[PDB]
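The structure under discussion appears below in the form of structure tokens.
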Amino acid sequence: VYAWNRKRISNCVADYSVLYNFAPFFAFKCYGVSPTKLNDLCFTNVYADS
Amino acid sequence: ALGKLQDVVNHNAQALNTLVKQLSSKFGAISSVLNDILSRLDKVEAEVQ
Amino acid sequence: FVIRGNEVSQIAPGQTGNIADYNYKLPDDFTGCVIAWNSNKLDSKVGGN
Amino acid sequence: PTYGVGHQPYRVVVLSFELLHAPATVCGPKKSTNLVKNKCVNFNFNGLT
């Protein structure tokens, strides 16, 4: 956690409906946006901090 | 010369301009644009905003 | 019915997804109660259910 | 493995969405139609509806 990895996502089409097939989580916690609407939006960049 | 008539016109115009500019206020919502709230949130979450 | 964990959040008014669109849709004016419980001991087989 | 649910490890991934004035680079799967001008249409430019 102190050296958390960060990855930058750009120049791609992001389908957020396959994120359920990668990790056995129960639900998103989305602030400022709703999890079901993510596929209808364009973002300038995405950052995945793990 | 005609200060009062121009003052009346100015007061009415200023009231209308203020009414228009009030549309850019968030009022505690995430955004002041109705379309952005509708597009970025589900119905249950967008109803509050 | 039976779903998996990810989709339990979709059994609610105003939701969208595979389940809420093509399988089981609830009205936006829903008045009721949803009860979901894990059934891994019953609905899961070693080779797959 | 014998620790309680509060003391067990949890893997966390945080997705931060940079939505600036720059041209969009990350988009959802959405087919784009032809551009229609001089007609009343429902337009959707990069999620701006």
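All chain C residue numbers match Swiss-Prot; in order, they span 400-448.
From the backbone N, Cα and C atoms, a Cβ is placed for every residue, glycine too.
Recorded in Swiss-Prot as a natural variant, C:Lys444 to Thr carries the remark: In strain: Omicron/BQ.1.1. The DSSP secondary structure for C:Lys444 (variant position) is coil. Within the same chain, no residue at least six positions away from C:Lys444 (variant position) has a Cβ under 8 Å of its Cβ.
Quoting Swiss-Prot on the natural variant C:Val445 to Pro: In strain: Omicron/XBB.1.5, Omicron/EG.5.1.
Sequence-distant contacts (6 or more apart, same chain, Cβ under 8 Å) of C:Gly446 (variant position) do not exist in this structure. Listed in Swiss-Prot is the natural variant C:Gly446 to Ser, annotated as follows: In strain: Omicron/BA.1, Omicron/BA.2.75, Omicron/XBB.1.5, Omicron/EG.5.1.
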